[PDB]
Amino acid sequence: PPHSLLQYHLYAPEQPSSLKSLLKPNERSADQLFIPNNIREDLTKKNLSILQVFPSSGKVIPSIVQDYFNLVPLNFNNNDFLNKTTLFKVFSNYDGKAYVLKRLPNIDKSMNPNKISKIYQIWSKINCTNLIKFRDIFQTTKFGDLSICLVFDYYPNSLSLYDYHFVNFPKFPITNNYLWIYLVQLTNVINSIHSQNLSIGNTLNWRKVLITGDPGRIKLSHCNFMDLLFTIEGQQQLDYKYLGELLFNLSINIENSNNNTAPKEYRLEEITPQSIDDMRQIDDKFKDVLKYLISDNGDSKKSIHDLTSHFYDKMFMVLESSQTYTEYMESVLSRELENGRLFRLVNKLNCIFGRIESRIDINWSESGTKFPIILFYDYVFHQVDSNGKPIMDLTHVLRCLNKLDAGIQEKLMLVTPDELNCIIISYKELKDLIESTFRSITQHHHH
Amino acid sequence: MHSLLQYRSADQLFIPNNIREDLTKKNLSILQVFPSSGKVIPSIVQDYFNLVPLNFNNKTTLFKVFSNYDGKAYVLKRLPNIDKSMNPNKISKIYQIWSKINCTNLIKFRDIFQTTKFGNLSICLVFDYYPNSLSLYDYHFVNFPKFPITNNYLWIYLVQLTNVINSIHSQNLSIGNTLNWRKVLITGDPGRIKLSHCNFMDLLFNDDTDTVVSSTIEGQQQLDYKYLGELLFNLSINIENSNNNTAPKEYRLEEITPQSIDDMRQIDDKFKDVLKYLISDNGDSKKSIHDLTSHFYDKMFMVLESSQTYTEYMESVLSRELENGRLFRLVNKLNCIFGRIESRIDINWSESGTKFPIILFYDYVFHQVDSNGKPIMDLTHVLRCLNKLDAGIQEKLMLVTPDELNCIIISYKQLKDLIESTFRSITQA
Amino acid sequence: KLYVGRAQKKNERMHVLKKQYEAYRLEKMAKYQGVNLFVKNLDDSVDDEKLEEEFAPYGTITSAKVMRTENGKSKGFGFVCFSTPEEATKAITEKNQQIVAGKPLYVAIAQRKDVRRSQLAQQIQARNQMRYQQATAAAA
Amino acid sequence: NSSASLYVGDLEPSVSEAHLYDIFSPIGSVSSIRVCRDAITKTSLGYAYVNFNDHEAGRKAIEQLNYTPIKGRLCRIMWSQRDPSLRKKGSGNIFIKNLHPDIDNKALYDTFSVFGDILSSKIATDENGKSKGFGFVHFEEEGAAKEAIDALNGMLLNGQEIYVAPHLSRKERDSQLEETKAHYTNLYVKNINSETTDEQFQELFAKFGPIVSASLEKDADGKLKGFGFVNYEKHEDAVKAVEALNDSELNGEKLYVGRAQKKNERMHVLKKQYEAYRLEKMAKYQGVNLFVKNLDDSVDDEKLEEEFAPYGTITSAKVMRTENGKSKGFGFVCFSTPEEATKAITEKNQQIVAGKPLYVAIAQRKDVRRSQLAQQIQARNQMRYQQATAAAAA
Amino acid sequence: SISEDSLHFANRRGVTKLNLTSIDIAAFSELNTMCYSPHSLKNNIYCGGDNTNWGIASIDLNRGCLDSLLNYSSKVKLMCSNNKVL
Amino acid sequence: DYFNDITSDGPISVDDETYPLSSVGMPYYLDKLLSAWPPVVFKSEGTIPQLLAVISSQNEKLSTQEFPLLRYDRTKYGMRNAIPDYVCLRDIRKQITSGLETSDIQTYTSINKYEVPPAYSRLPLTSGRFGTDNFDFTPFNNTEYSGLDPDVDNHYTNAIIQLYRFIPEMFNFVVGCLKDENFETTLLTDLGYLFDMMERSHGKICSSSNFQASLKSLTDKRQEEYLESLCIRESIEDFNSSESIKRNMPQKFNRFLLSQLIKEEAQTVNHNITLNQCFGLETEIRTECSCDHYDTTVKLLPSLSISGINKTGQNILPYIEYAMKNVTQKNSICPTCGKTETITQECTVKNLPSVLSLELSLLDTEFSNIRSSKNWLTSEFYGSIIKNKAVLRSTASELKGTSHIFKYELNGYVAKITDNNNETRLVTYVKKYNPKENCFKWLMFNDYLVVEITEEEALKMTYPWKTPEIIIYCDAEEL
RNA sequence: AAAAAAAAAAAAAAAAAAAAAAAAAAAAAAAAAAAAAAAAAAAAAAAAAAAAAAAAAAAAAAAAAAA
Ligand SMILES: [Mg+2]
């Protein structure tokens, strides 16, 4: 209910990478052990974005709309200023489902549910990445009156690309990588509308293109009733007009994102072929793509082939990038899973270690089994180095944790504690020993 | 206080049902190494050690190896038959030709070396170990189970091989005989199939790589088109055949049958255009992958669909795993110095000693007795206390022996200070 | 006049001597732990050398760029080295909550390479969310 | 981008944040009031700040209330976003000087707001409205200030120009009163030989400050005192020949130039004497003197000097009284011996001289205030223990 | 608190600041009684010894370690001071 | 005991997945938490890991399903809970790189104490009949002293070669033994041929393959107290090992080397014991097992292993005075007790032979203390038999003893260098006497590198990379 | 017969000295006169002024063995 950060290198701090500038492949690190900071803070920001509420009512807005409660507004940079806005986060009865609800009040010439029903099923049958779930549309007597509600998914980080590059705080642009990525996302969704036989819809140009996912997303939410809330070949011709508009726009906005200067949008009567031939840091093949994306003159509903009749290699390089992101995502997810397993493991370790009555002798052993338990604990945790100073190495520990976590039949030699009573032991025996000790102490029916 | 209770197919197509269990089984395959291999080659050979094998005929040349210089699971292949590599010039040339070879499904060339450690001479090369290497014919037909194949997966694998084609032909070279199902390696529940062998063992034996301009690698392009076509054709006719068990139907370039390639069971005309583009190896074509991808034209978007959907599913499940690393460093600080044998019995750790209650609360959590006196965890309370002590806020804490002694009512930030002070004093003087 | 024409440091890292010597420097930087601290608020009543010998009992400044704007206008800032982090802790505990004239002589670590503007960004975001919330509640 | 966080300067201690809230509560969006009670003894820094949730209501409260009397003193409410940067830059309050002594920040603000919103405006408006005729006015930035310079340097404003060209020090309404053609601090040259004439006081001296008036000062005794009044052009050249022609040769004789009748625009001569007195005022002893309080009244400097005659070379025996009447306890003997003073720390501390005991401590008016600080400490301590006692006493 | 061997000092909370034995010199071996030192009243002690080093010692309680030692030979039953006496 | 405890219901002790480790914990903090991790190298992943005394009732009192074994030895398997240093085959790539080219490698002086100077480094391999090629040595030595070749399976005793060549008692003895045939005395004769070859070579390079193969083939001809020395001996094969220079190997090698030297000395054609008396410490060792069933034995043990029990100020001479006379106990089973025999044992050297060996076996704490103690070791000390102990003072004026003050001057020692590149090798320090000028010199011998350093540099132990292990005091007149 | 308490908590209070017009004095050569954060807030390390950097240290090996 109070406003604070708790992320000022506070959730986990930053570490000097000047040591990492001169570092060996043997030399590992805690981020290399666990996670880099960026994904962590992004996911926690996403979690708080999901739960941006601390327990109150918010009854000044209508609060329950047909088993959709906790109407809380997406106030990221909400373009309904000096007005009670229409796009809220809401929680369903089922899944508690995090939803963007958009309610359009004050309608009179849309009383037929059949028009919104065919726009519903016609756009519920669609299925793509950037084709956010078109759901739950009916006019209601709340949000003022006659609010036609529609529902998309919540999908945080509302980053309509002007947000993602120009409201953006470190000011990074999008070079040719995200160029081709957004190119194949738009090519995907125009192939989707040529498939499902609908228009371009309404919105483009830094509107409804909020980037929820990481690797470069379109996620175009509104391709809906522009005017018919209350030919198709011409609409699938003017798709090229909208599209080449955005492409000329960002293809010259690279030159403005050279500096930290907020750009203006450069609508259809600024698309000039001299500016095509004269803008900088642009592929001239991509300039010829925009020469085709000089909008659709012959008014056939042209599919994506004549667009893609210049190239296919960079689509494969985009696919390459997506596979690269998924692979090292699975790498760091493997690191996180093995950390969770080993944390449960050390929970089992210190569960019975350190009884008060056991700490009597030098080694703190009470009964028969406990000294062959805590036999391990010196070379696992209390590892003084070769030079003689007591230190900690997280990578000898983790290789040990790897070799013990399975409980394999391989043995190991130890000296504990008098450096006379040597030992060797195999690790399945250790596993079963800890299990039998756990049932011997935390029997969980009587003990 | 700060939180409550929180957080077959069509296009997603990558849905393991117990998926983190599958990944920890994969890492379990990464784990062990059987030390009693009895190999005349020892562990410590040529910057690598703990050489444990895999299945017979690449009964060796497939070695799981934990690395010395890197510390990473690698695969090794012996080539235990050749013995003559008279020019390190061509060995360095191969080091150039594959150290620059960079892709995804082409698994990266690490290094090569001709050892004398097996008894014989052997030009052993290494690549990256991936857990649980299979073919698609393994993934369905050779090994249990047999997932019923759709055309979607065929498009996916088609995208994979065209990626390989784009990769090696950006590198203006070719492959050779690797496009049998056996010599490729899938990478799990998705296809994402990463080839390994790449058939360059002949290059160690003579010199035909783009210098023979007959190039001859264009003939190898058309050859790999033919291998590609029989690979997909055996995949198709065997998937229709081994709906349950009828595997394989091994067909060759001789058994190419462009009649029954076109009279296949369930391949559409677009697939038939694909296989007819493969099978009509005519003169002077040097077939355009731009044309064949224009024949494909849609599946790039479908594998991007599956890729980002599986990706979002990975972070959606990764949401509830992140609370480990801070916690594991907490345990690192905790059991880094708890029972050091110099400090097991000394002056500043007794009940009259300095760092006395840092012991006491320690196992207070860990041996909190029940109403019957049984030390029972109730890990809710444990992690509650763990995050509270991790914080540093100011609380009041009852503590007993159980009986009437050494009771101290305390807060956290001073415990923080003594912990870091002790850790730093341990770390150096 | 033996006119000694000085050379600025243009030779960097060719032999092994800067590689191993900067390995020893990095081994020192593993053991400094915030020695050279940013002096913030060089106040009016505290001069450069006045600072430099107020904290000469509390650290050895091996690199002293403590100036004003060529001793014209104030810098307001400098660099003063310390001994160890716990000597930094005692320097915190002794020289705290003293207004000299209007600004405290806050010699500490260096930060804010963005993070002032990250804070200002999240505060504007919080004000926007709370401002629509309070506008909604006020509009009832 | 702060909504509003606004400077309120030239305050008086009557204006609390209750009174600021009573002023700015019909503005509309009261967020907070940072009254800058600086943490020495809750003193103002000369200012405070008011924070507003609304940027527009903050701009409103500035442009309505800039030198308006909040509880009788005009409110110097401006912007201070760049003012910590003006602090740790040295810049800020530039010297737009020769201002008007009857025009405050409000009238000249609304006048030269055509030159700009003056982000750091002050005139010499102390004393509940009286300006001395100058101040530190500075606009937004260098461009608007330079526009005001190049547009208005020497114009007319109620029969007065301004001067931002030179960093003109204080007393600028009375600058021409200082520059009046009759009075001037002359230069007494001491021990002059009779060879120097009215001609000779202008020969080598007119270069060091131009001379028309050159007077061989004979006295009312007919002779020369040896002291001659050199009449330069400006008191800075009186400075130039008191600290450049000091014991110099005009022809062959001394120029011990002292300042004949200082007019106070150059100053602080022998103020170091003050700090020389700081060798012996509050750090009283230098382990030499003895603040011996609580004598008898019959113990005069008579009996004090009588007691301290075995205690070294007595240099200053002195008891302050009610106008040489009633002493209220205290005397002093500045010694010349520190070890006999240590012998008195042994002996003459805790000493009956006549019937009432001697009291020895080093003499300062300095740490009376530090003792009052300790009184504040013990007062807040007994307040705290009484608060705990009344809390837990039930 | 002071025992025959251990000299402990907790805070009024009950939390522990110090506790020592005869650490490396035989300070807290023979222990008799507590005092305070002549710099302040409720401050560092001048702890009474008899022959543990046959010299009575002050220890700065609030720094953690030594204040002063002195050579008084004879045994002491009891000790007092108002402000600066012994 | 604050009431943020309205509910925490389920005992979810470990491994429940109806609630994972994703924290539902903390109240909202303000500042940095405990897991601030300090920077470290973490440089020990993957460095090729590997694999009478009865069990006391330190652990037997709680033994059930037991399997203990009281067999751990400190020299055998090293430091308890230690982590080995990292040296992969990038160091073998450095062995592929050249050693030195067109300068002098003989820089034995680093400005930093941590850096290994170039003279203490590995010298490169001796390429034989390579293509119109061979390896040369003339920059490595400019003196007239013969060099060795490390291409032999000792890796150790090359320094012992350069050591025991420089004892004129030993040298003139064995070169007297050479003039007879003595077909049975293998190591005596072959060592003598090796030292005479190094003598008359006059700077010419030498190898030890005759004596390497002779020592080896004798120690190959294996299956007593000789065999009790040999029971841990032959574990040197298959040279792959975490220790190339190992803790206890060259110590036992010099031990039973001198033992076999005195055996072949005792089986000459003349059968002298001149080295045995001349080098032997008269250790009356009194293994006081029982009051009756015990042993006293005077063994003429020529070396002195430094066990280092409590190091009984900081310098070497009281530690040697401990090692002469010392009593302790032991739990070795003598049959007259049946149970765990709490036996005791005292040791007293009864002579002062003119040459005193010092083999070191101690923890790295005291080695770092010698790195702190400047001039820790003693250059020349005077010793005498006081009543039950050789008191070993600097001069006699400290304490004259009760028997015959001698004059014992150090000749040299063997320096283990464990460099910055994690390479462990050996270097002879010796102080050759000159009777022509009655002076001395400190010859540093690496494998074939021959220089002279100063005495205090030879006495300098402050380097972290430098460690003495095998120290030979001589008599000053016998020096 | 202006005749005041003879100092808590190391309180607490002295200064140890000047323009000299004493006589017939003009208008800043000053060397610079130059206050603003405080809603969880201002933040170089490398080592720090190139007022003169020649910078491939020749090479060649017809090759071994040793029956
Ligand atoms: Mg030959």
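Heads up, chain D uses Swiss-Prot numbers, so what you see runs 35-428.
If you check the header, you will see the structure was determined by electron microscopy, 4.8 Å.
Each Cβ is built from the backbone N, Cα and C atoms, and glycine gets one as well.
Over in Swiss-Prot, the protein carries these features:
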DOMAIN    D:38-116  domain 'RRM 1'
MUTAGEN   D:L79 to A  In PAB1-14; fails to bind poly(U), but not poly(A) RNA; when associated with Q-166; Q-259 and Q-362
DOMAIN    D:126-203  domain 'RRM 2'
MUTAGEN   D:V148 to A  In PAB1-148; greatly reduces poly(A)-dependent translation and moderately reduces stimulation of cap-dependent translation in vitro; when associated with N-151
MUTAGEN   D:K166 to Q  In PAB1-14; fails to bind poly(U), but not poly(A) RNA; when associated with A-79; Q-259 and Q-362
MUTAGEN   D:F170 to V  In PAB1-6; selectively reduces poly(A) RNA binding. In PAB1-16; reduces affinity for oligo(A) about 100-fold, impairs poly(A)-dependent translation, but still interacts with eIF4G; when associated with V-83. In PAB1-15; fails to bind RNA; when associated with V-83; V-263 and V-366
DOMAIN    D:219-296  domain 'RRM 3'
MUTAGEN   D:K259 to Q  In PAB1-14; fails to bind poly(U), but not poly(A) RNA; when associated with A-79; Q-166 and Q-362
DOMAIN    D:322-399  domain 'RRM 4'
MUTAGEN   D:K362 to Q  In PAB1-14; fails to bind poly(U), but not poly(A) RNA; when associated with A-79; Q-166 and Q-259
MUTAGEN   D:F366 to V  In PAB1-8; selectively reduces poly(U) RNA binding. In PAB1-15; fails to bind RNA; when associated with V-83; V-170 and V-263
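Sorting each residue of the domain 'RRM 1' (D:38-116) by its DSSP state yields 18 helix, 28 strand, 33 coil. Distances between the Cα of D:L79 (mutagenesis position) and those of the mutagenesis positions D:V148, D:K166, D:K259, D:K362, D:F366 are shortest for D:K166.
Scored by C-beta pairs under 8 angstroms, the domain 'RRM 2' (D:126-203) has its highest count with D:38-116, from the stretches D:38-116, D:219-296, D:322-399. In this view, the densest Cβ surroundings among the mutagenesis positions D:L79, D:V148 belong to D:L79, judged by other Cβ atoms lying within 10 Å. D:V148 (mutagenesis position) falls within a helix when secondary structure is assigned with DSSP. Other Cβ atoms within 10 Å of the Cβ of D:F170 (mutagenesis position), summed over all protein chains shown, number 16. Recorded residues D:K259 (mutagenesis position) and D:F366 (mutagenesis position) have their alpha carbons 41 Å apart, per Cα-Cα distance. For the mutagenesis positions listed here (D:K166, D:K259, D:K362), the lowest count of other CB atoms within 10 A around the CB belongs to D:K362. Taking the C-alpha atom of D:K362 (mutagenesis position) as reference, the shortest distance to any of the mutagenesis positions D:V148, D:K166, D:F170 belongs to D:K166.
Taking Cβ-Cβ distances under 8 Å and a sequence gap of 6 or more within the same chain, the neighbours of D:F366 (mutagenesis position) are D:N323, D:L324, D:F325, D:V326, D:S350, D:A351, D:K352, D:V353, D:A397.
For the domain 'RRM 4' (D:322-399), the number of residues in each DSSP class (helix H, G, I; strand E, B; coil) is 20 helix, 16 strand, 42 coil. Here the domain 'RRM 3' (D:219-296) is broken down by DSSP into helix, strand and coil counts: 15 helix, 17 strand, 46 coil.
Break the domain 'RRM 2' (D:126-203) down by DSSP state and the numbers are 20 helix, 8 strand, 50 coil.
Each residue contributes its Cα atom, and for D:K166 (mutagenesis position) and D:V148 (mutagenesis position) those atoms are 24 Å apart. Distance noted between the C-alpha atoms of D:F170 (mutagenesis position) and D:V148 (mutagenesis position) is 18 Å. Using a cut-off of under 8 A between C-beta atoms, the mutagenesis positions D:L79, D:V148, D:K362, D:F366 that neighbour chain C are D:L79.
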